[PDB]
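Undergrad: Structure provided below as structure tokens; questions to follow.
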Amino acid sequence: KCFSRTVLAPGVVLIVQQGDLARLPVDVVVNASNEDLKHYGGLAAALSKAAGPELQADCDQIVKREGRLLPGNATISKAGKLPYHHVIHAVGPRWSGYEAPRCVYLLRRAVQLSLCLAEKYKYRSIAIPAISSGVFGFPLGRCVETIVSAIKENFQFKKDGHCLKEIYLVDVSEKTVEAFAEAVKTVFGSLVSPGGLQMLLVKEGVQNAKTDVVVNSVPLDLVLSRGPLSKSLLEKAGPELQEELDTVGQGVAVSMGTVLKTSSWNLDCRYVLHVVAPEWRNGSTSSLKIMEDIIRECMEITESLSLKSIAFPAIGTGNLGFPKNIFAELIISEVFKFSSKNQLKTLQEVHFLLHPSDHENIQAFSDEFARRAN
Ligand SMILES: Nc1ncnc2c1ncn2[C@@H]1O[C@H](COP(=O)(O)OP(=O)(O)O)[C@@H](O)[C@H]1O
Ligand SMILES: Nc1ncnc2c1ncn2[C@@H]1O[C@H](COP(=O)(O)OP(=O)(O)O)[C@@H](O)[C@H]1O
């Protein structure tokens, strides 16, 4: 029973509909899951029953191979006896009123990651439930608004190269469907955190940063001449930047998440923190958590050094393949989370340094600054 159909873009329709996820005319469905991909409750239990034991069995193997998932994650499995070849498992957050904006961030991310997986498998149609609104306690209104916003951003941020043509928003309950239909109706340069830490969008080369600390993205072997970000810093710094990094790196088993500190030489800052950022890897649990850990660590270092400001470029969004909107939203959320749960003595400003030519990054950050400021 269809409640509304809304044309998003040429060839793309959003359909709000009462129905059962186990039985819909789509290529793939998104299951509302948990960290262990264990389908003991809610919609997941109904899906699992209709699928038979293959679904849980393949999920157990995925968790065994890649480890447990975290909130705001998604993965894909086999579908057993469902009328689909795969099921996408979204892990929404467990709701807390004390952490509402972070929960919003994590639900949105699980949806964005699920869409990405669908587009990677070239699917044309997907059904999506009110993830987190059952056992995980997310207030129904905010939940559906968040899911619908994620979908709008999916087609609005990058308009090119989408395979998806039908998106179904579904639940067995008439009340949840009406919430979805209402959400659809409604949806279609400086920030400051509660603790006082301020975020600035700065449109220039990171080699022109005038913060205490500047963040660089480097590969495993610490060579600074290979990515356009490090190369820009190396050219403005002088070759002693390379020699000092190699020196401070001696004896380090460098890996994803390694952060090494050097002086600035010809740069206008006091220190450079060189980070080894993860590959996107289809938005894996590790890729997202490690990037967040890196961002938190650079801030903690700046605080521990009694300094006031740090400049981040859009690390991970070139060679390493992080979608730029997803990254911007990740670093912004992380800065709010850290700022909110910590009493900072000296750290007061975070600058996002975006290259003048990088219009996609500028739009990513501007869009999120706008959502946050409203
Ligand atoms: N057995 C079921 N059959 C159909 N829908 C269900 C069933 N159990 C829960 N739901 C609905 O699925 C949606 C998601 O809830 P749930 O499965 O608990 O996911 P979550 O843990 O992420 O909140 C909610 O609308 C919930 O009412
Ligand atoms: N001089 C610069 N200042 C700020 N940002 C830059 C500069 N040069 C490139 N960028 C942006 O830095 C981001 C990261 O690029 P890259 O050097 O490939 O690092 P990564 O391996 O972490 O993806 C890209 O979005 C690129 O557009």
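We number chain A the same way Swiss-Prot does; the residues here are 791-978, 1006-1191, in that order.
Technique stated in the header: X-ray crystallography, 2.0 Å.
Even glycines carry a Cβ here, placed using N, Cα and C.
In case it's useful when we look at the structure, here is the feature table from Swiss-Prot:
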type    : residues                                                       : note
DOMAIN  : 791-978                                                        : domain 'Macro 1'
BINDING : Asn824, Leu833, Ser922, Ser923, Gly924, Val925, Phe926, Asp961 : glycoprotein 1 binding site
BINDING : 1023-1024, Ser1034, 1046-1049, 1133-1137, 1175-1178            : glycoprotein 2 binding site
MUTAGEN : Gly1055 to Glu                                                 : Abolishes interaction with PARP10
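Tell me about the setting of these features in this model.
TA: The secondary structure of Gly924 (glycoprotein 1 binding site), as reduced to three states from DSSP, is coil rather than helix or strand.
Listed in sequence order, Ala1131 are the same-chain residues at least 6 apart in sequence whose CB falls under 8 Å from the CB of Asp1175 (glycoprotein 2 binding site).
Within 10 Å of the C-beta of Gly1055 (mutagenesis position) we count 13 further C-beta atoms, all protein chains included.
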Undergrad: Distance between the CA atoms of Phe978 and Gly1006, in Å, given 27 unmodelled residues in between?
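TA: The gap of 27 missing residues is bridged by a Cα-Cα distance of 25 Å.
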Undergrad: So, three-state DSSP: helix, strand or coil for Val1023 (glycoprotein 2 binding site)?
TA: helix
Undergrad: So which of the binding-site residues is most packed in, judged by how many other Cβ atoms lie within 10 Å of its Cβ, out of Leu833, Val1023?
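TA: Top count of Cβ atoms within 10 Å goes to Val1023.
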Undergrad: Looking only at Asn824, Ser922, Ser1034, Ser1047, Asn1136, which of these binding-site residues has the biggest number of Cβ atoms within 10 Å around its Cβ?
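TA: In terms of Cβ crowding, the pick is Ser922.
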Undergrad: Rounded to the nearest angstrom, how far is the Cα of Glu1177 (glycoprotein 2 binding site) from the Cα of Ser922 (glycoprotein 1 binding site)?
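TA: Cα of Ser922 (glycoprotein 1 binding site) to Cα of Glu1177 (glycoprotein 2 binding site) measures 30 Å after rounding.
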Undergrad: Taking the Cα atoms as reference points, how far is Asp961 (glycoprotein 1 binding site) from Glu1177 (glycoprotein 2 binding site) in Å?
TA: 35
